[PDB]
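So that we are looking at the same thing, I have put the structure below in C-alpha cells.
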Amino acid sequence: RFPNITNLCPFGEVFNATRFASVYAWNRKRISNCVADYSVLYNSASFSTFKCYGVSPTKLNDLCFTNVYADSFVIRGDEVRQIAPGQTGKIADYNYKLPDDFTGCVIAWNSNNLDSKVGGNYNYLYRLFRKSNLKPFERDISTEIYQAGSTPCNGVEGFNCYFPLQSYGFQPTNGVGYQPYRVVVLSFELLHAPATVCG
Amino acid sequence: XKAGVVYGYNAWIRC
Ligand SMILES: *[C@@H]1O[C@H](CO)[C@@H](O)[C@H](O)[C@H]1NC(C)=O
C-alpha cells in the first residue's frame, strides 16, 4: 500500500528534443528503473499515428515492462506506414526495420513546423540502397560509395560512382506526403513477474 | 518493487 520506486521515465528528454536523428542513424535511449505514464503522451494528442503491437494502447498504463528502449528518428509523411512489422519499403528494407515478433509501440507526429525551412532542410538523410537487407534493429551508418564502374571512386561521389545516402529536403510548402514526421518507437518486453502487481 | 523494471503508472500504484 506504499510506493517504493521514485523515478520518472525521461520521456521529455526524448520528445522535447532540439533535433531528432536522421532515419539512417536512428538514436536509441535506454529506459529502465522508472515509472512511466503513457496517459500524458496520449493526452498530448498531437501524434498522427499512435499504434501499439501486442498490447492495446488504451490499457498500456497498468502494466510493468522491462528492457524499454526509445528509438527516435525523422522520416517522410508517406513513409510512416513502413514503420510496422513486416512492411517492405524504401526505409524499412534499408534504414529501420521492426521485427516480425514486434512487442512495442509506434508514435508519429507531424514536424513540418520545426524540421522544414524555406529552401528545405537537407540534414535528414535516408539510405537509398544497401547491398543486403537490414536485420531487425540493425543500425548501419556506413557511407561506402558504390563503384560499379571502370575506375575506383576513392571516396568521391560522381558518375559511374554513386553515394548511398540521399538528402530528404523538407520544404514547408511540400505536400503532406512529403512533409517531415518525427517518430518514436518503443521496444519493450511485457513483464508479469509480481503476480499481484502486474496481474 | 524491483528496481530496473519499467512500471506503468497504475501498476506503480499497485506496487
Ligand atoms: C525497494 O526497492 C529496492 C531497490 O532500490 C529493493 O532492493 C527493495 O527490496 C524494495 N523494497 C522491498 C520492501 O522489497
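Numbering, chain A: per Swiss-Prot, residues 328-526 in sequence.
The way this entry was determined, per its header, is X-ray crystallography, 4.0 Å.
Every residue, even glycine, has its Cβ placed from backbone N, Cα and C.
Okay, these came from Swiss-Prot:
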type	residues	note
MUTAGEN	A:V483 to A	Increased resistance to neutralizing antibodies
VARIANT	A:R346 to T	In strain: Omicron/BQ.1.1, Omicron/XBB.1.5, Omicron/EG.5.1
VARIANT	A:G446 to S	In strain: Omicron/BA.1, Omicron/BA.2.75, Omicron/XBB.1.5, Omicron/EG.5.1
VARIANT	A:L452 to R	In strain: Delta/B.1.617.2, Epsilon/B.1.427/B.1.429, Kappa/B.1.617.1, Lambda/C.37, 19B/501Y, Omicron/BA.4, Omicron/BA.5, Omicron/BQ.1.1; Contributes to cellular immunity evasion and increases infectivity
VARIANT	A:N460 to K	In strain: Omicron/BA.2.75, Omicron/BQ.1.1, Omicron/XBB.1.5, Omicron/EG.5.1
VARIANT	A:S477 to N	In strain: 20A.EU2, Iota/B.1.526, Omicron/BA.1, Omicron/BA.2, Omicron/BA.2.12.1, Omicron/BA.2.75, Omicron/BA.4, Omicron/BA.5, Omicron/BQ.1.1, Omicron/XBB.1.5, Omicron/EG.5.1
When the number of other CB atoms within 10 A of each residue's CB is tallied over all shown chains, which of the variant positions A:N460, A:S477 has the maximum?
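Most Cβ neighbours within 10 Å: A:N460.
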What residues, ordered by sequence, lie under 8 A Cβ-to-Cβ from A:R346 (variant position) and sit at least six positions away in the same chain?
A:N450
For the recorded positions A:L452, A:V483, which one has its C-beta crowded by the most other C-beta atoms within 10 angstroms?
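Of the recorded positions A:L452, A:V483, the highest Cβ count within 10 Å belongs to A:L452.
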Hey, does DSSP put A:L452 (variant position) in a helix, a strand, or just coil?
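In three-state terms, A:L452 (variant position) counts as strand.
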Tell me which residues of the chain lie with their Cβ under 8 angstroms from that of A:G446 (variant position), as long as they are six or more apart in sequence?
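Residues satisfying the criterion: A:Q498.
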C-alpha of A:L452 (variant position) to C-alpha of A:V483 (mutagenesis position): distance in Å?
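That separation, Cα to Cα, works out to 18 Å.
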Between the Cα atoms of A:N460 (variant position) and A:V483 (mutagenesis position), find the distance and write it as a whole number of Å.
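Each residue's Cα considered, A:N460 (variant position) and A:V483 (mutagenesis position) end up 24 Å apart.
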So, in DSSP terms, is A:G446 (variant position) helix, strand, or coil?
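Note: A:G446 (variant position) is coil by DSSP, not helix or strand.
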From the Cα of A:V483 (mutagenesis position) across to the Cα of A:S477 (variant position), what is the distance in angstrom?
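Cα-Cα, rounded: 14 Å.
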